[PDB]
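All remarks here apply to the structure that follows.
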Amino acid sequence: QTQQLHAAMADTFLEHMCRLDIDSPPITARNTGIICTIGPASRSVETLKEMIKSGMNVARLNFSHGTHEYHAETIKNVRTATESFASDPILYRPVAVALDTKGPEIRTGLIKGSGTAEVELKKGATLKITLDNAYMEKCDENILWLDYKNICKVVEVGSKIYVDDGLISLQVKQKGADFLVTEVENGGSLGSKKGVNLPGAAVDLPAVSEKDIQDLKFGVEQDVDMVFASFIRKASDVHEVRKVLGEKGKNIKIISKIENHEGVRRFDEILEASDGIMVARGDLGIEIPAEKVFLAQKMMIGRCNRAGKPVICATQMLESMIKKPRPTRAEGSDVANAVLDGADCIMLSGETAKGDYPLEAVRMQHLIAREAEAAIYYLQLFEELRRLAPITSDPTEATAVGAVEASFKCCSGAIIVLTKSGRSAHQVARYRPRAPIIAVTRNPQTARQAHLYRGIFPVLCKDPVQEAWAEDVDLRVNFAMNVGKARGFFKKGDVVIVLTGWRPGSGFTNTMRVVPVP
Amino acid sequence: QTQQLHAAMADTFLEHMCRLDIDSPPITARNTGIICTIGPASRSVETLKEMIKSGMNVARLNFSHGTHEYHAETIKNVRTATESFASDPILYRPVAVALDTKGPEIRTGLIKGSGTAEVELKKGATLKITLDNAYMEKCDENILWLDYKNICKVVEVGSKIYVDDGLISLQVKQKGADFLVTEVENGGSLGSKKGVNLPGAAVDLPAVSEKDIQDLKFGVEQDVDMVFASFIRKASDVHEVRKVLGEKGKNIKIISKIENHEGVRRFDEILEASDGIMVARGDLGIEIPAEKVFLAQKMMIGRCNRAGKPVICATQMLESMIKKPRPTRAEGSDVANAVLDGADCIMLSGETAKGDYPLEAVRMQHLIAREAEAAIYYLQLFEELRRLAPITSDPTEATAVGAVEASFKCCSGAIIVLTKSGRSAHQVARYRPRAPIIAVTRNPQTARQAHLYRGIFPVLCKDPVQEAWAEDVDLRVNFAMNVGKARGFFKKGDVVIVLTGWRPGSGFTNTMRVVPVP
Amino acid sequence: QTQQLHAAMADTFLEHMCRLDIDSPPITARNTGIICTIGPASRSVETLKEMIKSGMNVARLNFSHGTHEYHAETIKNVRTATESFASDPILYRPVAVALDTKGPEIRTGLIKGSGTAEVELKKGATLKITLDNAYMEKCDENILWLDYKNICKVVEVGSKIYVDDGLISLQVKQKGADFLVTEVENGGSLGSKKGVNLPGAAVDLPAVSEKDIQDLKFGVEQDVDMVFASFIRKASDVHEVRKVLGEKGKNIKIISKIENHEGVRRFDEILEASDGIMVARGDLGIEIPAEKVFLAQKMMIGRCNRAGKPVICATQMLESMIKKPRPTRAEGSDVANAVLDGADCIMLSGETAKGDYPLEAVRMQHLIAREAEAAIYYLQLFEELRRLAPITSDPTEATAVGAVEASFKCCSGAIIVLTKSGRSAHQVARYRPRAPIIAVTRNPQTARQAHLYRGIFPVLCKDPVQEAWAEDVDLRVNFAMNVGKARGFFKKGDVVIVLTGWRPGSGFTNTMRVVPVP
Ligand SMILES: O=P(O)(O)OC[C@H]1O[C@](O)(COP(=O)(O)O)[C@@H](O)[C@@H]1O
Ligand SMILES: O=P(O)(O)OC[C@H]1O[C@](O)(COP(=O)(O)O)[C@@H](O)[C@@H]1O
Ligand SMILES: [Mg+2]
Ligand SMILES: [Mg+2]
Ligand SMILES: [Mg+2]
């Protein structure tokens, strides 16, 4: 048996687990989008091509580092790699570009005569933190400059301060004027320009600084597809990001990175304001106790699934693959369970940005996601997504759930959907069919943005518009058929579901046909 | 808040029951078919016209009584009453004609007119039973004739003989070559030609007698829509009726009447052989202990529902309405519960054949069914019907379950289906939408046979066949749209689901559209 | 709200996830067993006392390395540490000792001279594998010795050979009688005595070698509690381990390590023969594809849960904590998901055997387990465990399921169970209450082995048997009460469930009492 067919049919979740079978191969199609952070290890056109071949759907540019020039040259490379495959439109893969905001980071200064090395702090040793910009590049084991000028208002005597992915912790002992004396609660090698966290501090930095607006305006000029907004704390932060993109940026997706207590606490208003969510587990597990992160992850994934908005699970998914050709058993399990929880995308960071095995990392994500997608208990998931979704009068929403139901009923090879803006296809994605959603569009950005949604295999029609609209609709369906055939999603005799609108509109999807693939 | 909608959203059946509301009005549409037995109280064109106006769908002719000439006239009156409404294609109701077989009945003879009226059978009195035809019409307290010639072979001293809906019982005290001396165990008033039951005696009467053959052939000739075959004990019994119905009877639905121990015991084969089932409770409740009838009733309804085959609940649903303009509380509950169990149609016998309130009984059935249909727990029923149904490759099957799903999602006004044979619509009905299924057909037989399925409101198109097939389709669609508007099923506000096919075949339904009503 | 109680009351698993709350504190009790591998980092009496305080339940001795003398000292220290708390019976924790077998391992030899230390294998380089004992302690980048004398009988040209947690890979270019020539495909640096894997080779080493025989007998004289048997392929393997243990080691629990393809395939036979299972992910994810491991883990946990037999999740759970004081986000997730899957115990290897932060690794496991236990969807799990158990039994199984039900109904502080051999506490565990199960016993081996079962907090009663049974019962019950109170599991006003035999006996635990705590 294939596709965990035996397990799919169990009357209990327990029995479903018992029936999971190592020797049952998955379907060819992989549903979960893969986002990769591009940096010095993956920036070259040639490796970028392999990455796309290995499965990369979205290139993330981390604006916490680098320069406009650097990132512009990265974007150009992504676009050369991507376009190198346009000669064959049946096999061309759209690739989205995402701008990841710096936001309200606190960084440390430079280490003495930098970067001549690093320092060592020791448990019990004491440290003065100064705001005095004299020490800006004079940081050693005795004094450390930070760039957050209001730090003294916000912390108190006993406050913990984490430095560098939270591996070092200090505790404020002597407070003071515009400086802090602390005892190293937890020591280690301290380098230059490291991140600082102040869990439970009322930190007043904005989500959107002047420098964030300049980055965002750059993203609009660079025609990126999406924005990952860092440290969003309330809806009004999301609205600032969107408004500031202006009319030219109107269709860029806003993804809120939830990465602090207030973000989780205000999750619902943030979700309502956003196009989607990223569970930014890195900062999230320093900001709140690490034992609690999986709770926040499952919470957010549930709510985004319940709302039909994309959710990305991020950070350290395969961390050890920075240095090694295989992941840890923890990492393999982490990716799989993110898929099983319901994440639309999984993300790689250091493992593609800077590691020695970017290509192996991407493949691993692809390989795990597709085993995990077969392992999903669709029986319970579909039922629960139905129950929990409201009665509406939008005919697209009605056609979408109807098509997903039909697809389960006939076990079809795909759901094919024509879409101008993405929406019809996103509506189908919401109900989590097992079959891949082939979204045919002419809008290239629609194609790129479709990767945010579980299940949507976007396809960019290049053919000119027919003047008989009915014939144009057909050209597109047949196009989707050739792609599925060429990719192995289905064969000549199989059946598929095709969603179509009644007029050439723009939001009129309302027709579902069950057809054999020619 | 209308149609038990608060109840419909409950997560448990118990909470659903708690939320049932006496002030929440149902939809206009009524989904359960009403079968009325036609005889002396209901036979004239005038009263037949009121019966249709009242919700009658099927006219049953019971061939345990009358001559062919009598029945020909009844059918002709039904047709006249039905056709009287043809002058307005929108408000016309097809009416089906059903032929109910005598089968292997045992009955007593005629009481001596004197004119005593009825004979008084007294507990402990002796009563001779004879087979001598000279006594056929000379029945009284001392001598009772019976038309089952073998009776003496199949009972023994001490056997029990039941007479008249099982109200009178006799014990065999003495056995003879062509007579029986019995003692009255259960006394009462005995009238003429009463039903006799011998539970657990080994009755050897053929399933299809010469008289039945005659009646079946006349039904073919007369072009009846369906036959209710009495005392079906096994699949081969059904085969005889089908044989005897032959090619000209190709399309007559055979409905097997389950009314003895064997019929229940062999139920699965009879169900696979038949086009439908009738739970024939009158005899059933004499052939098995009466406290067990509800168990038989609910297993047959359950299995027919699981098989997607029409089942009919019959007999004493509103018995007391034979004499009274309003039913007993047990009668109102009985009708409601039959619908609630999933019966496709409910039936009236004496209440329309001979009663003083034929029209009130029909109205009462229409009123209770519509109330009960609003109280069904569809969340659970729809979920269980899906689980239990197999994955097929039949595009029409996929389409049907997709349309029902869409119908719940947008609270649809109706599911409009174009069908020639009826199948496409039968396939929607087996998934039990709440919304009426308006089947548009040009085939008149198909429109009459549709009444056998819960929720199909057949509609007969009379319009000329347009030149262009796509415009002919659209015409049938606009037809159904007008009829639902005319009758208050829905307004320009609403949405309806339209099912359609890709070619003027004859089994190619593969298209569902979700459409705001123009 | 506490304890994710709001999430507990959800109608769907999806809504359950939606309600998972970062600010909802868990209970004090932690149910999942913690197994720690003792090694150079953890072996001192002083470190071991802190491990017990931080949460260690089972000390694991890995007989893949070390001499018997070494292990006997580790064992003696574990007992010195454990017994140093026996002076307060209220706070004493039984600590089990487990022996983890070497089994049919394949290892490389020692590097160097002259090496020095590591040796860099280069992608594309050629490496000769030899079997000549002259090279046993002379390995380098050209020449590698292995201790598997039949390797040559059993790989082929183009077979893959993996070295050191599958991080280095070699392809066989040329075979030969007692050597192999190979090409490095995944390079890296190769240390001494690394594990070798031949996936898809029929490796023919015995289940129980002479060394294993000697190790198991040593296990018997040291009085260990359990044996983790490596590389169990089939039931006769478990039977061989049982024969060595013999009559004298009768009560020692055998936990079969599933770590190769044949073990997964013959899982059901192995589980029937075993006392529990370890999912040994390290070797397993090299033997089968790493993407597949999560599937095997979940199938094994499900089937062990359904059988009521202990299951352990092992290997790389908090790996990065060997060198760092906080785990990665993948690591935190992996631990939570293992507990959410249904695992009875979790395990630490290098992180407590050799790393810089053994105490923090224990604490973290303790913290996550307890967080994950509050997040379980008990409403579904209990329903499923009851449905998959037989409606048969056996008053003892009925009482235990009745106890677990009462325990939810009143948010019991604990279920107190009196047991000689553990069995009755085992029975309660298999139904997965959320409340801790305080198992009171006078048998010290029973108390130590109890840690194999989720939720069983063993408590060793040292008082002599009282003159009246009823006072003997109350003594032990009251002792459970005091331990619960001292540990913060519950207080004076709370209710606990107490399970007991009817007669002074042992098993036949058929009595349940719901009692307030004094
Ligand atoms: O998903 P969206 O943006 O609503 O677009 C769906 C639209 O695409 C179509 O199928 C085709 O329209 P175009 O030919 O204008 O692209 C419409 O019938 C439908 O309204
Ligand atoms: O339910 P049935 O008998 O299969 O008929 C459904 C058929 O009716 C149609 O919708 C219309 O066909 P006609 O124009 O032949 O009536 C077909 O496309 C479809 O196959
Ligand atoms: Mg950033
Ligand atoms: Mg009859
Ligand atoms: Mg070992």
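So for chain A, numbering is Swiss-Prot's, and the shown residues are 14-531, in order.
Structure determined by X-ray crystallography, 2.4 Å.
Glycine residues also receive a Cβ, built from the backbone N, Cα and C atoms like all the rest.
Under the three-state DSSP scheme, A:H464 (mutagenesis position) falls in the helix class. Annotated L-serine binding site per Swiss-Prot: A:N70, A:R106, A:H464, in sequence order, evidence recorded as experimental evidence.
Under a cutoff of 8 A between CB atoms, and with a sequence separation of 6+ in the same chain, the neighbours of A:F76 (ATP binding site) are A:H84, A:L112, A:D113, A:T114, A:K115, A:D228. When secondary structure is read from DSSP and collapsed to three states, A:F76 (ATP binding site) falls in the coil class. Feature annotation from Swiss-Prot assigns ATP binding site to A:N75, A:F76, A:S77, A:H78, A:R120, A:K207; the stated evidence is experimental evidence.
Per Swiss-Prot, K(+) binding site is recorded for A:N75, A:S77, A:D113, A:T114, and the stated evidence type is experimental evidence. Around the Cβ of A:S77 (ATP binding site), a 10 Å sphere holds 13 further Cβ atoms from the protein chains shown.
A:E272 (Mg(2+) binding site) falls within neither a helix nor a strand when secondary structure is assigned with DSSP, and so counts as coil. Annotated Mg(2+) binding site per Swiss-Prot: A:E272, A:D296, in sequence order.
In Swiss-Prot, a published mutagenesis experiment is listed as A:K367 to M, annotated Abolishes both pyruvate kinase and protein kinase activities. According to DSSP, A:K367 (mutagenesis position) is assigned to coil rather than to any helix or strand.
For the mutagenesis result A:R399 to E, the note given in Swiss-Prot is Impaired homotetramerization, leading to homodimerization and subsequent activation of the protein kinase activity. Residue density at A:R399 (mutagenesis position): 18 other Cβ atoms are found within 10 A of its Cβ, drawing on all protein chains shown.
Counting every protein chain shown, 6 other Cβ atoms lie within 10 Å of the Cβ of A:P403 (mutagenesis position). Quoting Swiss-Prot on the mutagenesis of A:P403 to A: Significant reduction in hydroxylation and in PKM-mediated transcriptional activity of HIF1A; when associated with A-408.
DSSP assigns A:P408 (mutagenesis position) to a helical segment in the three-state reduction. In Swiss-Prot, a published mutagenesis experiment is listed as A:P408 to A, annotated Significant reduction in hydroxylation and in PKM-mediated transcriptional activity of HIF1A; when associated with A-403.
In this structure, A:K433 (mutagenesis position) belongs to neither helix nor strand by DSSP; it is coil. The annotation that Swiss-Prot gives for the mutagenesis experiment A:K433 to Q reads: Mimics acetylation, promoting homodimerization and activation of the protein kinase activity.
What Swiss-Prot notes for the published mutagenesis of A:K433 to R is this: Abolished acetylation by EP300. Abolished deacetylation by SIRT6. Residues near A:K433 (mutagenesis position) in space but far in sequence (CB under 8 A, at least 6 apart, same chain), listed by position: A:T454, A:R455, A:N456, A:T459, A:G518, A:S519.
A:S437 to Y appears in Swiss-Prot as a mutagenesis experiment; the accompanying note says: Unable to bind FBP but still activated by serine. Cβ contacts within 10 Å of A:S437 (mutagenesis position), excluding its own Cβ and spanning all protein chains shown: 27.
Residue density at A:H464 (mutagenesis position): 27 other Cβ atoms are found within 10 A of its Cβ, drawing on all protein chains shown. For A:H464 to A, Swiss-Prot lists a mutagenesis experiment annotated as follows: Abolishes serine binding and allosteric activation.
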Next item on the list: For A:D296 (Mg(2+) binding site) and A:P408 (mutagenesis position), determine the Cα separation and express it in whole Å.
Entry: 41
Notebook entry, point to check: So which of A:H78, A:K207, A:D296, A:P403, A:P408, listed as recorded positions, have a Cβ under 6 Å from an atom of ligand 3?
Noted result: none
Margin query: Checking your reading of the structure: which of the recorded positions A:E272, A:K367, A:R399, A:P403, A:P408, A:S437 lie inside a 10 Å Cα sphere centred on A:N70 (L-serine binding site)?
Written below: none
Note to self: According to DSSP, collapsed to three classes, what secondary structure does A:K207 (ATP binding site) have?
What the structure shows: coil
Item checked: Shortest C-alpha distance to A:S77 (ATP binding site) - which of the recorded positions A:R106, A:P403, A:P408 -> A:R106
Item checked: recorded positions whose CB lies under 6 angstroms from ligand 1, from A:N70, A:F76, A:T114, A:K367, A:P408, A:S437 -> A:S437
Next item on the list: Out of A:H78, A:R106, A:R399, point to the one nearest A:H464 (mutagenesis position) in space (Cα versus Cα); all of them are recorded positions in the record.
Entry: A:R106
Check: Can you tell which of the recorded positions A:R106, A:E272, A:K367, A:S437 lies nearest to A:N75 (ATP binding site) in space, using Cα positions?
Finding: A:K367
Check: When C-beta separations to chain B are restricted to under 8 angstroms, which of the recorded positions A:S77, A:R106, A:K207, A:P408 qualify?
Finding: A:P408
Note to self: In whole Å, how far does the CA atom of A:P403 (mutagenesis position) lie from that of A:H78 (ATP binding site)?
What the structure shows: 43
Check: Given the binding-site residues A:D113, A:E272, A:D296, which one has the fewest other C-beta atoms within 10 angstroms of its C-beta?
Finding: A:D296
Notebook entry, point to check: Relative to the Cβ position of A:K207 (ATP binding site), how many further Cβ atoms are located within 10 Å?
Noted result: 21
